[PDB]
Amino acid sequence: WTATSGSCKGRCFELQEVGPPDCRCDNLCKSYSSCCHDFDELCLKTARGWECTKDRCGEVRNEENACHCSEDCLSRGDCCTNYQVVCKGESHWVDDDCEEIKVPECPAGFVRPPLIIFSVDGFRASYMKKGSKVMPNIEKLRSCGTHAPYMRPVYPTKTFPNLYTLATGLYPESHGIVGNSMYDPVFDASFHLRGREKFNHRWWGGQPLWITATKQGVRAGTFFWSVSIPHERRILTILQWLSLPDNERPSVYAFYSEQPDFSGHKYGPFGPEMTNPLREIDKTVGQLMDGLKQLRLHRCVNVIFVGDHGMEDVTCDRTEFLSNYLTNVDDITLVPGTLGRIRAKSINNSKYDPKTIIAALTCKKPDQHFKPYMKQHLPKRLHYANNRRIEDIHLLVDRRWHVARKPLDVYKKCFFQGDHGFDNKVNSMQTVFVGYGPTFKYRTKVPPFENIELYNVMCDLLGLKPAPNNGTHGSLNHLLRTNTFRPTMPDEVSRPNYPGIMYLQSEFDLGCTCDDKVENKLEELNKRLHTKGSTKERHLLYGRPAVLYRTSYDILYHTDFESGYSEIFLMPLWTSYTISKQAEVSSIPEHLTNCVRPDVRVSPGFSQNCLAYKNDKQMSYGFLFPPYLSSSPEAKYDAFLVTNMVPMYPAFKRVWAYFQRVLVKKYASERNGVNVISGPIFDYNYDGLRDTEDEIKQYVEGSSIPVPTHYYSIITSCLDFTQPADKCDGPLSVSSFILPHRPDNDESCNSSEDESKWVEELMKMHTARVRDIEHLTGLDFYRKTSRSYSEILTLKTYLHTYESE
Ligand SMILES: *[C@@H]1O[C@H](CO)[C@@H](O[C@@H]2O[C@H](CO)[C@@H](O[C@@H]3O[C@H](CO[C@H]4O[C@H](CO)[C@@H](O)[C@H](O[C@H]5O[C@H](CO)[C@@H](O)[C@H](O)[C@@H]5O[C@H]5O[C@H](CO)[C@@H](O)[C@H](O)[C@@H]5O)[C@@H]4O)[C@@H](O)[C@H](O[C@H]4O[C@H](CO)[C@@H](O)[C@H](O)[C@@H]4O[C@H]4O[C@H](CO)[C@@H](O)[C@H](O)[C@@H]4O)[C@@H]3O)[C@H](O)[C@H]2NC(C)=O)[C@H](O)[C@H]1NC(C)=O
Ligand SMILES: Cc1cc(OCc2ccccn2)c(C(C)(C)C)cc1Cl
Ligand SMILES: [Ca+2]
Ligand SMILES: [Ca+2]
Ligand SMILES: [Cl-]
Ligand code: NA
Ligand code: NA
Ligand SMILES: [Zn+2]
């Protein structure tokens, strides 16, 4: 119950929400059916529309009008936004030359430049170039301010997941808004776009910007705008708030537009009907900027023009139906559309089986336009698993496609021509970023970055300390003229041991054999030096990685590679090696096929053993430093040390072997040398974070050798490829991956074919940021370079996407 017969007199768009059943006058009241009786009359005035005209200039104040043209309007803070232009011979903001804003130019009483977030729904990244002729206000912001060619949304590329990620700096798995539709088994409650449950606070995790601001003494405008409040009224409300007294005035504001998304769904992303919504958004920006200029805030406010996701062409006829794959379709619930999430219709049905559902959905038709996954097998870059609201079974749907349960779902609901929600690497899902103001740089283009980073920056813009989040604070310092955050490198927690020769061959009973007892004072001094780290400057180019947790490990040097060997996990945490453009690929000689050699620097008790692999009929082994890339027949023996061995399923070895034999050399050729760091990852609870030893669910049979869930590689070279990787004087270039360590290649539908037809495609799918690997390993890379730390932070957040331009 709301006693809706109090009054909004003097209270229109109050910043604090009053306790029901007192009636409300805030921008959320419409949504709760709780506004006072007179809300429309007082708060949603429309009389005479939104613009001053020649005849209204210096009129007599009529408090019924939507906005005012009377002489007193400036100090009342409620002029139409074009008041000065029509009535005082001023120019529109867009017609003014842009001039560098070197310092904030703010009215007295402003403690800090306000931040206005101008968010646009469905604003695909290529609209900036393609709609440029019809968006002059946006184009001035873009060319005069700081902009990226595009900004990567999070997965799924839907509205609430992305807007709440902008507000929190968190992945959807962590903030809890994991889709536009959801069931939470702990609450036993559902979340839907339509309706009221979505307003319950238990859905919304983390700490959004407006709470961060409030807790820290910075006042915030409201971020949610009820759909029936027109855009002109949202702008005028922001401008009115900006005229509040210093103690009452918020420092952060948000505008939101439903367009161009609303139209994009109906007409497709480039439908001829799309020009008009883009014009109208631009006019709204015009209104805000003219409004700010009138208030003398146009060189004071920092403005962020940001989208939540793009929009792709999608029609009813490009729909895959689960009824064409499954016989048991009625025993499942599907969250449908541009992604699929499957669960059992009833938890009383113990006959339901996820294994048989996956297999029935796997590679069944030649052009199948979705791929099933257990959530933990999704590309790690999606960060889409560690939440109970995310179903165990997931369908990644091809761009341009939908998945539905039965055909009747689609024609008893062609309506739409656009949709979004796909993999966040997809070009059509990329959205926009522009920052304009005293705190942003002038006429500066920055590289594409992910929207998870913006929360930190908006905190910097407001002098707030960000709550813990998934951004890498400092990675966006190059966007900013001032207020940069000066991060320090994390301290190393465990220092390595540097073992020398401490064990005789006969102390090892590992069941390993090697054909290696084949016999110089020149090359004996030489080999000792390699074992002491003589070539380390060649293979370890950026310093050794720091281990940021408590553990026991050894550094091991070799002619061709260096490793950090964990005495706890019995394998390297990392292995580093550099392959020059000129390097040669050789094969594993016949006499060395099954060779594994004890490492006399490392105790038998801290070593793997060959017998375990023999006994484990499912599990084989591979090497981190590939024997194929050995520098000489004698150095090749190093690659067969038991300390370079890792557990690998035979199916995975097909992947790994092609990577090491073919692709490393290809990249070295193309990139002019590469430095490679490879290692295991253990993430059995799929939280994106390094497992402790007591979290490991699988071991090589009858041993304490833990089985990785993934293998990573970080591949670094000179950004200026005219310099070799090992002699690079400037910025670096990186690509990385996190490959799932799986006992089958069911993920790759063409896997019966030659590795050259499928392997590289799989690696691309599992592309990753160095930062993702850091989370998963507790290592910190690039500790010793000649580059600035903020620059290295940007490099560690880089994702190589393998999309075209
Ligand atoms: C992206 O950035 C985020 C933010 O930094 C990273 O997430 C953090 O990760 C931390 C480590 O996993 C985690 O710390 C834990 O917090 C527990 C307290 O949690 C509450 O308080 C915080 C702070 O206000 C709050 O944010 C949490 O909110 C979660 O839960 C509510 C409702 O459940 C949701 O509304 C909300 O969306 C959020 O959900 C997300 O997080 C939880 C996990 O916390 C997931 O389950 C969800 O799926 C979802 O993703 C909480 O309300 C604290 O209790 C933990 O401490 C245990 O573990 C330590 C290990 O040191 C142990 O020593 C302690 O004793 C304790 O163990 C006991 O509990 C165990 C588990 O029940 C039990 O097995 C033991 O035997 C013990 O009894 C822990 O410290 C932190 O909560 C989140 N923060 C957020 C916002 O998610 C994230 O990792 C980053 N991602 C990547 C890839 O880097
Ligand atoms: C800029 C912005 C706006 C916004 O909400 C705007 C909105 C969306 C849908 C319907 C009505 N209003 C939000 C949420 C989290 C959704 C409150 C976050 C941000 Cl960062
Ligand atoms: Ca949206
Ligand atoms: Ca983990
Ligand atoms: Cl969804
Ligand atoms: Na085996
Ligand atoms: Na296959
Ligand atoms: Zn949409």
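So for chain A, numbering is Swiss-Prot's, and the shown residues are 51-463, 468-573, 576-591, 617-886, in order.
Using N, Cα and C of the backbone, Cβ positions are placed for all residues, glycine too.
Marked as domain 'SMB 1' by Swiss-Prot: 54-97.
Listed by sequence, the residues of this chain that lie at least six past the ends of the domain 'SMB 2' (98-142) yet keep a Cβ under 8 A from its Cβ atoms are 282-283, 285-286, 289-290, 292-293, 336-338, 340-341, 343-345. Sequence annotations record features per position, and here Swiss-Prot assigns domain 'SMB 2' to 98-142.
The mutagenesis experiment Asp171 to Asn is recorded by Swiss-Prot, whose note states: Abolishes lysophospholipase D activity. Mapped onto three states, the DSSP output places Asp171 (mutagenesis position) in strand. Within the same chain, the residues at least 6 positions away from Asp171 (mutagenesis position) whose Cβ sits under 8 Å from its Cβ are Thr209, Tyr306, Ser307, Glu308, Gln309, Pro310, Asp311, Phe312, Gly357, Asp358, listed in sequence order.
According to Swiss-Prot, the mutagenesis experiment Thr209 to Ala carries the following note: Abolishes lysophospholipase D activity.
DSSP gives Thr209 (mutagenesis position) a helix state. Among the mutagenesis experiments that Swiss-Prot reports, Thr209 to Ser is described with the note: 15% of wild-type lysophospholipase D activity.
With a 10 A radius on its CB, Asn230 (1-tetradecanoyl-sn-glycerol 3-phosphate binding site) counts 19 other CB atoms from all the protein chains. According to Swiss-Prot, the feature 1-tetradecanoyl-sn-glycerol 3-phosphate binding site maps to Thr209, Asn230, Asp311, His474.
When secondary structure is read from DSSP and collapsed to three states, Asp311 (mutagenesis position) falls in the helix class. Quoted from Swiss-Prot, the note on mutagenesis experiment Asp311 to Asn is: Abolishes lysophospholipase D activity.
Taking the Cβ of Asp311 (mutagenesis position) as centre and 10 Å as the limit, one finds 24 other Cβ atoms among all the protein chains shown. The Zn(2+) 2 binding site annotation in Swiss-Prot covers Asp311, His315, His474, and the record cites experimental evidence as its basis.
Swiss-Prot gives this note for the published mutagenesis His315 to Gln: 20% of wild-type lysophospholipase D activity. Residue density at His315 (mutagenesis position): 18 other Cβ atoms are found within 10 A of its Cβ, drawing on all protein chains shown.
According to Swiss-Prot, the experimentally introduced change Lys430 to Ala is described as follows: Impaired secretion. No effect on lysophospholipase activity. For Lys430 (mutagenesis position), the count of additional Cβ atoms within 10 Å of its Cβ stands at 28 [all protein chains shown].
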Contact set, same chain, for the domain 'SMB 1' (54-97): CB under 8 Å, 6 or more residues outside the stretch: 112, 114-116, 246, 249, 269, 271-272, 274-279, 283, 287, 290-291, 298, 300
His315 (mutagenesis position) versus recorded positions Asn230, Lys430, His474 - nearest by Cα: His474
Cα distance (Å, whole number) from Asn230 (1-tetradecanoyl-sn-glycerol 3-phosphate binding site) to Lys430 (mutagenesis position): 21
Cα-Cα distance in Å between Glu573 and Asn576, where 2 residues go unmodelled: 9
Near-site residues: 1-tetradecanoyl-sn-glycerol 3-phosphate, ref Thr209, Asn230, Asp311, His474, CB cutoff 8 A to centroid: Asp171, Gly172, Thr207, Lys208, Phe210, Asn212, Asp358, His359, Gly475
Beyond the site residues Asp311, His315, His474: chain residues whose C-beta lies within 8 Å of the centroid, for Zn(2+) 2: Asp171, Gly172, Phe312, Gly314, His359, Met361, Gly472, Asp473
For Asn230 (1-tetradecanoyl-sn-glycerol 3-phosphate binding site), the three-state class that DSSP assigns: coil
